[PDB]
Amino acid sequence: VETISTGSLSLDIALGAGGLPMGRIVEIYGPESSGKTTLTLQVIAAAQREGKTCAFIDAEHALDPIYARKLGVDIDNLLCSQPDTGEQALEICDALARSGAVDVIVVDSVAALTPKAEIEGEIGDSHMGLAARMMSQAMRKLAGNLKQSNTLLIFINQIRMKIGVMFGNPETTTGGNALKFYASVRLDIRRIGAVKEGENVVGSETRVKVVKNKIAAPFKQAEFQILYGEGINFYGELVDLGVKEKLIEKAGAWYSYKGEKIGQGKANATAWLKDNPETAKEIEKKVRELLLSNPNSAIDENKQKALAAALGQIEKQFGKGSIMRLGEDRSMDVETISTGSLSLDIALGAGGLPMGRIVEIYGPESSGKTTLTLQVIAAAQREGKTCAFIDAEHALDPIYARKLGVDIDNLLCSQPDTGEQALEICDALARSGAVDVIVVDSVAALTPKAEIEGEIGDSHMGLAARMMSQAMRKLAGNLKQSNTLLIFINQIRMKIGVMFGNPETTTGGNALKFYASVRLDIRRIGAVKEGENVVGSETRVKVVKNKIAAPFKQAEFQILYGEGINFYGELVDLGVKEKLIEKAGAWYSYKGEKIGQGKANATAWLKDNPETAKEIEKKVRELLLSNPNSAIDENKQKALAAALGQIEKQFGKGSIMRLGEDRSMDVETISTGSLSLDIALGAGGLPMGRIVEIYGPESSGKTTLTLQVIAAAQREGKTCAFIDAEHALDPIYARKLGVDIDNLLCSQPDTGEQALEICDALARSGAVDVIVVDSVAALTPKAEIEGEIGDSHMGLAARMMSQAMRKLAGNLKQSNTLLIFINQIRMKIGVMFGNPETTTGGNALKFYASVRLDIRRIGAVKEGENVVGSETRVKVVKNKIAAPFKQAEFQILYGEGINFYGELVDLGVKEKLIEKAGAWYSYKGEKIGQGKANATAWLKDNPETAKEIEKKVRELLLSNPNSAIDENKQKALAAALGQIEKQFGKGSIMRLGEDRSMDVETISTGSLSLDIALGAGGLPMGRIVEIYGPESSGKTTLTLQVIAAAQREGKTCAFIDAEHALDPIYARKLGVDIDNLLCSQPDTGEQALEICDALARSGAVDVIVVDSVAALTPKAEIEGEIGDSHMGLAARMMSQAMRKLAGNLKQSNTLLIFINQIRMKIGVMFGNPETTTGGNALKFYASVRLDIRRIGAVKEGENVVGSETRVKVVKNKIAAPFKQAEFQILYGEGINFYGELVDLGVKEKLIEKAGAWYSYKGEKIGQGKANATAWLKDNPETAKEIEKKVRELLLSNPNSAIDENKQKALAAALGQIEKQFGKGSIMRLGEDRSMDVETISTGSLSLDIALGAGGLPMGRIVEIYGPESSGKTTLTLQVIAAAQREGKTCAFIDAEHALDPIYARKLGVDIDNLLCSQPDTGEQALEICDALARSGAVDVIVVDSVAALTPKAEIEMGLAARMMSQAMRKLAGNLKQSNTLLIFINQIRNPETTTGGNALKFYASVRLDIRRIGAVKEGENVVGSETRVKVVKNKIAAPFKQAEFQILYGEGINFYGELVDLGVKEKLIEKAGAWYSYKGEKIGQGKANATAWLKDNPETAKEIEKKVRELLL
DNA sequence: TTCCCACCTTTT
DNA sequence: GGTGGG
Ligand SMILES: Nc1ncnc2c1ncn2[C@@H]1O[C@H](COP(=O)(O)OP(=O)(O)O)[C@@H](O)[C@H]1O
Ligand SMILES: Nc1ncnc2c1ncn2[C@@H]1O[C@H](COP(=O)(O)OP(=O)(O)O)[C@@H](O)[C@H]1O
Ligand SMILES: Nc1ncnc2c1ncn2[C@@H]1O[C@H](COP(=O)(O)OP(=O)(O)O)[C@@H](O)[C@H]1O
Ligand SMILES: Nc1ncnc2c1ncn2[C@@H]1O[C@H](COP(=O)(O)OP(=O)(O)O)[C@@H](O)[C@H]1O
Ligand SMILES: Nc1ncnc2c1ncn2[C@@H]1O[C@H](COP(=O)(O)OP(=O)(O)O)[C@@H](O)[C@H]1O
Ligand code: ALF
Ligand code: ALF
Ligand code: ALF
Ligand code: ALF
Ligand code: ALF
Ligand SMILES: [Mg+2]
Ligand SMILES: [Mg+2]
Ligand SMILES: [Mg+2]
Ligand SMILES: [Mg+2]
Ligand SMILES: [Mg+2]
């Protein structure tokens, strides 16, 4: 074995034998620009340095001779071939091997070794295994010839990814398995970092692994530097290796060799070794001796004789210049084209993009990819070059291309059907030699033929990637031989499951990374502003890959809309920077002469003096370019027309043509229904044949706007389709907005795939003009719908959307069909910069959309009292059709639509077309109205005049003006509708007007005034509704009332009590049929929602209510610990639930009500700080949102007998929103319905009110509202009559064998649920025993009375708060004492660290059995609670001071609050199932509050406010505290009762004291002044003595107590 | 023979 | 920050 140096010392060491072995095969593989070629050339250079002959087979067609020379290759003697086929490449190798005249041969990219059959055949031809088999054959033939000639053969390989592998690593190597085996050495090279010069990236930090070794031990590795333009930093290695081996001294920064100092810092030491090559050889020799594991140990004139013989043989076999010396190959010289940006041409090093090469530009949407592309075309055309544009993205605007200076009439342009076609066209143009630059707009849009013919949702694993990989092989060679530049535009996708590096990627696999000679990363970094206006994009381009000059330089410039790249702007900045232009403050001078003030003017001067500009530019280039550069056309046209004819004959009629004459490329628009929007849009409306996205917050106007464009389109005989994936379209409201319902095609699809397949069908039909998809958010993938709630479908919807765009874009353009996508907003999480908002369904749509609209409600349109509309603002966030970032403000008047004529007035007045004299509006002298209201009405009245004013406004304000047959359309329409219905079932698509299941049907809420506020007379069936509000506001109560009303009409209802606080007995009091109310107390939130879905699907339940989304605890959270972080889990779960539920609920006509709690959002000064639990999904999906609030107390002189209540209709999809209802909730009774009826009746003059006397139709019905209400209860027939009339008068939106099948399906679902979620996961409320409320004495009798139910409830959470030393702990201990007295087990969590065991004993606590913990962190405290709760072994737990519950992070902005909120979710369920009472003591921080957030207020079933009100005195001594407890919240009985008692220090609650007072109050004990008597017998004088008597007679005390309880409980 | 792709807040 | 499947 004999070796050759690799050019890297550390590699030669890693290789064991000191280099690569002669007569063997070697493979080097790695990622793009990793250093494969560079390393290769370095070994050649080293070999040539020793008189060896080398050959380079550049199959990759990317070798730069000048750079090879820079790396020290002798160009003039390096044999070099650029073969056509892979077989040719390998046949050349074999010939050179056999000749015995060549010492080292390298083949650059086996990846590029394209089989002959592949090159002859089309791109998209099944050459399965062909290249592998060829490689396998090559090895067999080569191995022997190489050994006998002692010729080293190096193969460079690229990396591909193996797909659907599940072990090791997914990387592979092109060209089969043969090479792995035959290689004696395999090298894995990788770039691991950048070599920096402060600012500059001057090299690549490199690592090579020896992956296979037949020559020495494998798996050693080498790290070194590749310095651009220099090569492997060899002396750098020598320094590091020398220092490591103690041959070179290193004293801090000082490097010494044998006493003599050689340099300071590695940089200088390296330079010294360059300077002393003799000393370098010496150190190197020693390093090798020390570190090489395997020791190495007339003639040449015969070689040349055989060399020339082989070269002659090769050329005679494979044509003219099939092999030659690199230095003399002219066709190898790198020639460049300007990019249109000067600073980019500088960044590129060589002054532009290289001819005959492939280039890729990628970046985010609207970053400038197309614009830049067109600019290079423009520049190329400016120099007589022919260019082609492949618009696969179907979004090129010819008029805009012209504005950028493209010669439209000579720009070849194609809009291909399939990706294969697109690339076959490229290959044809490449081969023709007639086109100079070709650009392909979006590889992302290069849709494989099979994908187009397949359905949406079909899986085509790696197809596009494999197609791209094939294209590169075929193109690379053809492009080089024709000297044709090919630019690929790519989009960015996000890769998922990546924490290191950056998550961005590029469409269409890995092939392009490798084949590209230049890769550009373009990004918009800011706006170019004109005070008000956004007139351009500030732009930055990074040179990410460069084979032509040093990479990683960058260029910043301006893209001025409608103008292009600001070239002269660059020239000014570059000129000033290079001291060619003088800058004295704001004054710019050139050679003494002043040229302008401010960059703006200096730029204008250079436009004016193009001769001077050329001069400055030339000098800037000379100064700053690192790689400077230095009958016929009639043959070209002959070959051009030949290719164009060939293409058209292959791919149909107008598959390729000149842009200027392509009619189907002209942009045509549709009105949006808003005039100011049409102006903002620049071109006067949305573009036909394009994709458009509208996004915004809930109820912002997305659907409304959508419908308005449909209405306008129908007004002009266009056919429209509406895909209501959100399942919330109201046909009657659509009609009100002027939509022709009877002709509006409408679909309510099951899956997202179905929705998009329908779009594609309608697109292809050519019969529909505008399609709108309502909510991509609601486009639920098929796998998700069939899967469970909580199932993970990573990137499924995104990948589905990405597929849809590919398929749709083309079909939409060819049919001239506009497609509008409505999207919702989600919050992205973990983002401090920019804004946290996003859009559902991935990144594809951002790119494909030609227009993106951000719509927002900015205010209310008021009618003094009434909210009659939404003040609206739309921003044009993306625009491919005109300049972006203009905005439109208008009004959406409910039930009417966009106020178009309102806009017309304002725009008319603004443009001085309409006169405004104060309040008087005049048009052409004639007065048209007073106040904007009337002027608007006048324009409605004079539509002819309106058209006239509109036309003028548009002329004045639009930048970008625009302006037998139908029987064929219907033929194709019916064909598509038939096809759709046969594919997706019975009524998958139909005309809106005839869809019955679309009609809105309502249920009474139990409040009349609410039913009125709701507009349509109640909540809508088959829809989702949300009620939110503060604690004890009436959310559950209201909920139960709707159930009660629904049951009253034979409807089946289910209650999901996730909050674990439903009192069956109270539900009965509210009139709920307990025995038939289905009821579940679910463990996890996923379970809760899976139950909903099951009941929805069953079609057997009519109304389902979920009590507290707040309490819907995700499974992972429940199984996790308290303090565990579950970022966005509940939100994401809710978001998933809505997608799955919406559809099932509509098809079953099931109403679903969600109760939500309020949390406070933090860091908010504007608006209001309130929010709702469980993310953003519900806001959007809810058809109605109710804000309920307690506004006062209903009093009975003394007693608080009810809550005065107000409900606001915060969102309404069913009628006008923002109406409100006030009513009374009478405790134990419910909503006072007849009370409302009286007030509404009197208000509507149906009931007479003469002072206090209420009359109905002459007959007096009662005195005072109280009696009138009672009369209506008594006469239900008359009540119905009055109610019916009130509804007729006040509802703005009025309504419209069998049941045995239902029960069959009901029992089926209940069985299914129980088999899925265990024993009693769902049952009838009336028979659920674990639902019964059971109580514990508080130790105070009067408190047990105040509490209504006689004590605190088991399995519930309770809070006691009050000032310091008020008796919180004492009371707590008293309940424990009482509980222990009855054999219950208790735990005390003393987080406050202040419990006195001896005092607890004095209060009668059994100390020895009281479990007690003093926790370190708050999380620990609550985790202990949860453990005890789950154990089912503890009966009462008390936590002393939530205030003292210190978060773990703190004992190292609302951190305790979030922890408490989490605790409640986890505890509530565990406590109920164990029947464990949990008491929280809280401190106080009216201005009073409670520590630890808002969660506890809600979850507590009882809240106690305890206070010391006085001292119990013994003349001198203070022997106790006089105490008062208020019942502030009560879910178990009526609230707001209070208890006063004594806390006697060292004794506890003065129980017998209470007994005296209660006894006297109830006339059981006589009180004659100071004398207390019981049953005639005197028991004491003064309360003090009477108390002592009852202690003495415990038997009598029991008797009195029993009676007091009977009387007062 | 060779990838594709995000989703979501939470709390004074 | 935890979540894979065609
Ligand atoms: N002509 C050139 N001028 C300057 N730098 C170059 C040139 N060609 C390659 N490089 C640099 O060398 C490194 C590896 O290049 P190369 O060996 O061609 O990678 P590979 O062949 O592995 O794709 C890259 O960082 C690249 O920027
Ligand atoms: N027809 C047009 N009129 C005005 N400005 C446009 C037009 N088309 C594109 N632009 C602007 O040029 C910039 C880049 O557009 P484009 O090159 O199409 O981006 P990409 O193709 O990279 O998605 C954007 O700021 C965009 O608003
Ligand atoms: N059927 C209806 N009757 C009256 N007003 C409605 C109706 N539907 C929607 N609105 C009102 O129009 C505005 C926007 O409605 P919509 O277009 O449905 O919002 P989005 O679709 O953006 O969620 C809201 O303020 C809403 O209350
Ligand atoms: N079992 C009950 N007995 C008496 N009053 C009750 C009962 N449950 C609730 N209330 C009262 O009804 C009002 C609303 O209670 P509820 O509907 O539970 O509120 P939330 O909105 O928190 O669910 C409160 O004043 C509450 O005290
Ligand atoms: N160990 C004790 N000995 C005597 N008096 C006590 C003792 N502990 C508490 N008290 C008295 O009882 C009353 C309330 O105490 P406590 O229940 O601990 O208040 P807090 O509401 O702060 O927990 C106070 O007036 C206090 O002085
Ligand atoms: F193999 Al290369 F740039 F030459 F990725
Ligand atoms: F690639 Al684009 F707007 F054309 F993002
Ligand atoms: F998108 Al919506 F109400 F229809 F927020
Ligand atoms: F939601 Al509640 F009391 F039931 F605040
Ligand atoms: F003394 Al305290 F809560 F104020 F125990
Ligand atoms: Mg290479
Ligand atoms: Mg584009
Ligand atoms: Mg909507
Ligand atoms: Mg409740
Ligand atoms: Mg205390």
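Numbering starts at 1 and runs along the chain as displayed.
According to its header, the structure was obtained by X-ray crystallography, 3.2 Å.
Heads up, the Cβ atoms here are built off N, Cα and C, so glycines get one too.
Annotated ATP binding site per Swiss-Prot: A:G1362, A:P1363, A:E1364, A:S1365, A:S1366, A:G1367, A:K1368, A:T1369, in sequence order. In the three-state DSSP scheme, A:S1366 (ATP binding site) falls into the coil class.
Here the residue is the original one, but Swiss-Prot notes a mutagenesis experiment at this spot, A:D1557 to A (Swiss-Prot position 277): 10-fold increased survival following 3000 Gy ionizing radiation. Sequence-distant neighbours of A:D1557 (mutagenesis position): residues of the same chain at least 6 apart with a C-beta under 8 Å from its C-beta are A:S1342, A:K1583.
Minimal Cβ crowding within 10 Å, among the binding-site residues A:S1365, A:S1366, A:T1369, is found at A:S1365. Sequence-distant neighbours of A:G1362 (ATP binding site) (same chain, 6+ residues apart, CB-CB distance under 8 A): A:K1368, A:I1484, A:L1504, A:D1505, A:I1506, A:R1507. Of all the binding-site residues listed (A:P1363, A:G1367), A:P1363 has the fewest other CB atoms within 10 A of its CB. Listed in sequence order, the residues A:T1370, A:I1506, A:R1507, A:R1508 complete the 8 Å Cβ shell around the ATP site centroid, once A:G1362, A:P1363, A:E1364, A:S1365, A:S1366, A:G1367, A:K1368, A:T1369 themselves are left out. Long-range Cβ contacts of A:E1364 (ATP binding site) within its own chain (separation 6+, distance under 8 Å): A:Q1483. Proximity to ligand 3 (Cβ under 6 Å from any of its atoms) holds for none of the binding-site residues A:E1364, A:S1365, A:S1366, A:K1368. Across the break of 17 residues that separates A:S963 from A:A964, the C-alpha atoms are 24 angstrom from each other. A break of 16 residues separates A:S297 from A:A298 in the model, and their Cα atoms lie 26 Å apart.
When Cβ atoms from all protein chains are considered, those within 10 Å of A:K1368 (ATP binding site) total 24, not counting its own.
In this structure, A:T1369 are the binding-site residues from A:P1363, A:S1365, A:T1369 whose C-beta falls under 6 Å of some atom of ligand 15. Where 16 residues go unmodelled, between A:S630 and A:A631, the Cα positions on each side are 24 angstrom apart.
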